[PDB]
Amino acid sequence: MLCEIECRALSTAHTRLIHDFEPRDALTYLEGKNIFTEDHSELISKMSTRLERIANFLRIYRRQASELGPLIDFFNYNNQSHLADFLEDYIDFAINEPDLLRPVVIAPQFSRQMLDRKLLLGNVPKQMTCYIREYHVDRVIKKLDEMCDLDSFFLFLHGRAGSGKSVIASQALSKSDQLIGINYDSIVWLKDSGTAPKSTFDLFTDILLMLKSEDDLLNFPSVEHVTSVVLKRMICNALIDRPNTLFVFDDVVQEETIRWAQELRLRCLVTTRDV
Amino acid sequence: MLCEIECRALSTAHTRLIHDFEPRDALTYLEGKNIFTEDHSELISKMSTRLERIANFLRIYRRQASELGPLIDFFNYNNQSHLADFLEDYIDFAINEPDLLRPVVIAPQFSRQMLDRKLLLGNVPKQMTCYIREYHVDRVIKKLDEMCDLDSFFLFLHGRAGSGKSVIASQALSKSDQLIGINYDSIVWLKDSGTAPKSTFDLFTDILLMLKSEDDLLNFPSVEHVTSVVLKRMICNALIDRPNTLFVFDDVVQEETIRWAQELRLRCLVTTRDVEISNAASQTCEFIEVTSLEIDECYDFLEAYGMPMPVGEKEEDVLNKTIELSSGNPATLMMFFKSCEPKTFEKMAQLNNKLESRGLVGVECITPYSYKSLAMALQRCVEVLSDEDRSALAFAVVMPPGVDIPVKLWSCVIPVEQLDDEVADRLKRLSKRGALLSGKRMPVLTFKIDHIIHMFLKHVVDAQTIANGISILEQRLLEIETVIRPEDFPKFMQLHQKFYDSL
Amino acid sequence: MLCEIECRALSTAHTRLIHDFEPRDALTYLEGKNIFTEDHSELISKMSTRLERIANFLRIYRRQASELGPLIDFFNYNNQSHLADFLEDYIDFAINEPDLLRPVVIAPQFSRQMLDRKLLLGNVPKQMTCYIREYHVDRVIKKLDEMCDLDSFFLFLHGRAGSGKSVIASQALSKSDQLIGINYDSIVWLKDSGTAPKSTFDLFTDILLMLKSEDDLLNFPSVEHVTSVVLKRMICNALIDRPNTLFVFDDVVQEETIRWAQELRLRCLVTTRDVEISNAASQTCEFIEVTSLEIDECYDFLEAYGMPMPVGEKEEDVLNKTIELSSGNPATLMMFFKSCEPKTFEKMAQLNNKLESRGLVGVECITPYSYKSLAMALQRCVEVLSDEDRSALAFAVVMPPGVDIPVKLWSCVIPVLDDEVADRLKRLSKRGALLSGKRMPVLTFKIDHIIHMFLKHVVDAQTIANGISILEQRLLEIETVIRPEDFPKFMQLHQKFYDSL
Ligand SMILES: Nc1ncnc2c1ncn2[C@@H]1O[C@H](COP(=O)(O)OP(=O)(O)OP(=O)(O)O)[C@@H](O)[C@H]1O
Ligand SMILES: Nc1ncnc2c1ncn2[C@@H]1O[C@H](COP(=O)(O)OP(=O)(O)OP(=O)(O)O)[C@@H](O)[C@H]1O
Ligand SMILES: Nc1ncnc2c1ncn2[C@@H]1O[C@H](COP(=O)(O)OP(=O)(O)OP(=O)(O)O)[C@@H](O)[C@H]1O
Ligand SMILES: [Mg+2]
Ligand SMILES: [Mg+2]
Ligand SMILES: [Mg+2]
């Protein structure tokens, strides 16, 4: 197999590999340098359009070669050297230097991305604006940054009632552009307020659905009736597709919540009154 | 069908079969060498993602082939020989040269981030960090390593209640990188705590689902209604796709569990309080007892959680009072800390009092324990007790705790010819079953009740039955230090007048 | 059509027919030698990949040719002679010699195959290891080997309760590698224990599912509601895919089971306590009785489980007391060990007492047995008993155990020429082996101790004393030696073993 660098190259130089190229031209040269099979060449060789032969050549290729050699050593011979030169240039601006791009910005306006889009979908409330508690929103954000490294952790933003804890979580996830995108990929903000004994399970029913794709909210089953061991397994399942995901649990009253959060190895911001 | 070796290989070499491979490529070569069917290839050939075609190819394959030949003889032809070479290497470090498989072909792919994936999915709890019981977590891991070879086996991590067994399994499967990946492929950790007769079946309903693929949890049927013979057959079925899989059964109370585990030929770690559930298994049973925390370990545990270490002599004593009271007990010790508020040696001694005049309820607190106080736990240990044994225990209140005392001196308070060995038989069952007592063969057959196991009974038995047992003692009490009490001096239990007047 | 030899060749030489070959090359040569059709060549000739043209050439070919000639006579002409030579070599190492491979081993480690895999899926229990009854597990296996030839047959591994029958079936199918793989292809081991009339049908519901593929356990219908004629037809249907399949029916109580087993033409191992269920079958019935553990085997069994062997004379005696008491019995013996706590010859003798003054309940313990004590088992063996026979048994309390005693001496306590007594006492040993028949010197039976302290703490405390009096009445009116008819007037020899009531 290749990797992200070698596959990012076949993708970046894609506007070009469409204007002038042909997989039939390379099939003979690759059945040869030992990177194909007589079904492989059959599959890519009998394709009505070229974008088909190209998409199959780039799919099949990324699996077969130990490296990106026998494709630079081909655009050369095929009078398509303006191609093998671009790709060799790209492999060099990474092979000879240990520095690139980090998680940052090169397609700007995270203003609808990190803001709008991710906040809204994670059910984060519309941050307060006319006064901001400097000290606190800052210290929250700081201690969250320190932890994006951690595998699972609790942050307790605890206080008096109406003391203002929940508003600060709104602001701490709404000021920076780092917490969402840079430090954590997604946000899930759920209000608890559970008092009944069925509440600590019902909560995690609506997490599981905060997770599930826009598709298959239709298929949402009578999950209403299914054991705790299963909702839990069913969640940490659907939780693979969610790299670094933050959980705000606005208003926890029951420590059973907290026990579930720790069985589910979650990353949690927690507003509560009882510490 | 394949087996655990041939299926453990398809699983070990899985990080790889995902990066470069395709079941469509192999379908033609296998409809051919006679190992598939025209529905088989249909089922794996029309699948949107490849991880689907791969998981179906590896599921369908493990059932169909008499061996793992026609898949090495394919990665070769498909220019994916870096694959068929790895698998042929693995099949060779098993038949000819044994042992060498784990050091050589299994370890060079360990990854401290893959464990966590496997731990989480096997529902393993978040191992403890601020103090680790060296000795035990080590010895657990050791005896598990010795057995990955074995086909099915029971490991009994048995102890007192709140004695800390379950935490150690969290750590023993969380320290090394060997137990998961090297010695066993996957983990399934399920909490039992079953009391009903439907519980031993319900357990194995949630195993079966601990096994089943992320796919077809949707299709999960009303399996809720289906015989025991079928859930059992249905499991050992879906158990093929699981080469070397470990089972932690946190908190077994019923020996029916243990009988199912042995019909299902499972590999089991077992935390329990009652040790005799092992008599259900006619098999490789090996044991590790979680003892009361030694006096030195208690210090370590205290320091670890910011607890101030002594200086003055009547301060190391304030702390020997806590260690004596919570007769070396993880769970109640923890409840103590959470409740030691100011941290002072002073407020630490305040509590030492609260413990004598309120039993365990003086320090009951919100703790990582499912239980507010050790009394909520022991409740159960006492319900399960033989009706006759429930009686024996109930009277052992009126003893001296932390004192080694003769059988006859016990024959006096305990209910029931001329030989009262029957007392001893009950007292053994009594230490075997929640470790409520304490047996000690020579110099002379004597038992002993600790303090945690005492202030339990103090604030729990009928206020009357305490005083009735005391009188029932002062009767037999007459009729004709590192030293046990002699038979010339039983007439006077008065040595412990101190620890008797406080009733 | 070809056959297994000629098709095994096209398969063995397959790694090769993929590296260099082409069905287009042979189509013309075969449309010719009369072995194809102009659709055949169309079907194999228009195929994108070659593994397609090859798999269709080898599928289509195996059906069409009377033999494997016109394919050796082709790799020759096609410069692929290194192929037609390999296949002609293979056809010769079978045509010129009458010997090959048998059902055996050439892909080794049946240790997960025959063992693990087939045993587990047939729901066979985890064989015992720390002691093996040599004689028996061996004789079981032997008589099973003799029969893999047979089309359907019953093997009755019958004995006392807790006498150890089921464990031996675990071992007899777990020692060898022959019984599973060599003699029989698969195993189905099902526990019966059926008492209701719906039980003999419910059993066969779970056979049918022991048979059904891993696929379509999902499709399992409400088979719960469907006639007996259909479950039966539905089974012997799904039973085609199962060449030489063995059935262990652990614990049959009802002879209706046995009638179904014989309508379904099954091959059955059968553990049971009541032996007469075999009269239900008009057939090859062969039997193996699990006797009480001989005195020497008891020693072996004790040592095997860390039990201390005698020295002093009144210590081998302490141990002959246990062996006498648990009148040689696997299950109650095991309960003893689990309960022998300190291991001392002393605490061993403590228990020897507890047994006389509390019956089997003195040593009841958690054991690999489904039962706390042998009394929980025997319960059933007694319920099943003919209403009249339940009576006969109930009185045999008032006998001397471990004593060979005459029929007339029994005619005294038993309800009703009194041969009728003997008839009941036979039914009684046949049906749970509660008694013990012994033809000459004179027709005498005998009750063991385990089969006694059962009745001791179980029959009406009154009926014991009433039978004793009912005896002292008839007792008058006119060692390796049986009691003579000149001396029946005095059952007083056993005053010792009588005063203890
Ligand atoms: N800029 C602000 N910062 C903090 N609190 C504010 C601000 N503006 C208004 N508030 C008051 O706080 C209310 C919401 O309080 P908030 O939810 O922050 O407290 P809380 O800690 O969540 O209380 P709870 O104990 O109910 O969780 C607002 O609607 C208003 O009454
Ligand atoms: N190594 C440890 N570090 C910190 N706390 C511990 C440790 N061992 C035990 N405890 C205390 O005991 C509680 C859980 O005890 P644990 O579950 O380990 O005992 P247990 O033997 O499983 O009891 P049970 O058999 O009832 O499950 C924890 O909340 C903690 O308070
Ligand atoms: N190695 C052994 N061989 C024979 N019996 C044993 C052995 N070890 C233990 N036993 C005793 O036999 C018990 C199981 O008895 P078993 O099931 O063999 O008798 P059985 O003939 O099946 O009785 P049933 O009449 O109930 O069918 C064991 O759990 C134990 O009590
Ligand atoms: Mg709020
Ligand atoms: Mg626990
Ligand atoms: Mg049985």
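Using Swiss-Prot numbers, chain B covers 1-416, 424-487, 521-543, in order.
Method on record in the header is X-ray crystallography, 3.5 Å.
Each residue, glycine too, has its Cβ placed from N, Cα and C.
Marked as ATP binding site by Swiss-Prot on the basis of experimental evidence: B:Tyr131, B:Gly162, B:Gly164, B:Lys165, B:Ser166, B:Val167, B:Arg273, B:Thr367, B:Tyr369. What Swiss-Prot lists as Mg(2+) binding site is B:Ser166, and the listing cites experimental evidence. The domain 'CARD' annotation in Swiss-Prot covers B:1-91 and rests on sequence analysis. Quoted from Swiss-Prot for the published mutagenesis B:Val230 to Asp: Loss of dimerization without affecting interaction with ced-9, loss of ced-3 activation and severe reduction in the number of cell corpses in embryos in a ced-1 mutant background; when associated with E-233 and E-234. Quoted from Swiss-Prot, the note on the mutagenesis of B:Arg233 to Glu is: Severe reduction in the number of cell corpses in embryos in a ced-1 mutant background. Loss of dimerization without affecting interaction with ced-9, loss of ced-3 activation and severe reduction in the number of cell corpses in embryos in a ced-1 mutant background; when associated with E-230 and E-234. One entry in Swiss-Prot concerns the mutagenesis experiment B:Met234 to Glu. Its note says: Loss of dimerization without affecting interaction with ced-9, loss of ced-3 activation and severe reduction in the number of cell corpses in embryos in a ced-1 mutant background; when associated with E-230 and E-233. What Swiss-Prot says about the mutagenesis result for B:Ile258 to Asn is this: In n1948; no effect on the interaction with mac-1. Under its mutagenesis annotations, Swiss-Prot gives B:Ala394 to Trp the following note: Reduced interaction with ced-3.
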> For B:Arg273 (ATP binding site), which of the mutagenesis positions B:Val230, B:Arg233, B:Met234, B:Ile258, B:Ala394 has the nearest Cα in space?
Replying inline: B:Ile258
>> Tell me which of the mutagenesis positions B:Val230, B:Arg233, B:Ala394 ends up closest to B:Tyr131 (ATP binding site) in space, Cα to Cα.
In response: B:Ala394
>> Suppose we draw a 10 Å sphere around the Cβ of B:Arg273 (ATP binding site). How many other Cβ atoms does it contain, all chains included?
In response: 25
>> Quick test of understanding: given the recorded positions B:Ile258, B:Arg273, B:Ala394, name the ones whose C-beta is under 8 angstroms from chain C.
In response: none
>> For each of B:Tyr131, B:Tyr369, count the other CB atoms within 10 A of its CB; which of these binding-site residues has the top count?
In response: B:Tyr369
>> Using a 10 Å cut-off on CB atoms, tell me which of the mutagenesis positions B:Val230, B:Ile258 is the least crowded.
In response: B:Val230
> When a 10 Å sphere is centred on the Cβ of B:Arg233 (mutagenesis position), how many other Cβ atoms does it contain?
Replying inline: 22
> How many neighbouring Cβ atoms, not counting its own, are there within 10 Å of the Cβ of B:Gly164 (ATP binding site)?
Replying inline: 23
> Which three-state DSSP class does B:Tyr131 (ATP binding site) fall into?
Replying inline: coil
> In Å, rounded, how far does the Cα of B:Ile258 (mutagenesis position) sit from the Cα of B:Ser166 (ATP binding site)?
Replying inline: 17
> Is B:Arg233 (mutagenesis position) helix, strand or coil when read with DSSP?
Replying inline: helix
>> Can you tell me which of the binding-site residues B:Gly164, B:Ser166, B:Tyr369 is spatially closest to B:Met234 (mutagenesis position)? Compare CA atoms only.
In response: B:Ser166
> Would you list the DSSP helix, strand and coil counts for the residues of the domain 'CARD' (B:1-91)?
Replying inline: 61 helix, 0 strand, 30 coil
> At the Cα level, what's the spacing in Å between B:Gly164 (ATP binding site) and B:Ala394 (mutagenesis position), rounded?
Replying inline: 25
> Roughly how many angstrom lie between the C-alpha atoms of B:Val230 (mutagenesis position) and B:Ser166 (ATP binding site)?
Replying inline: 31
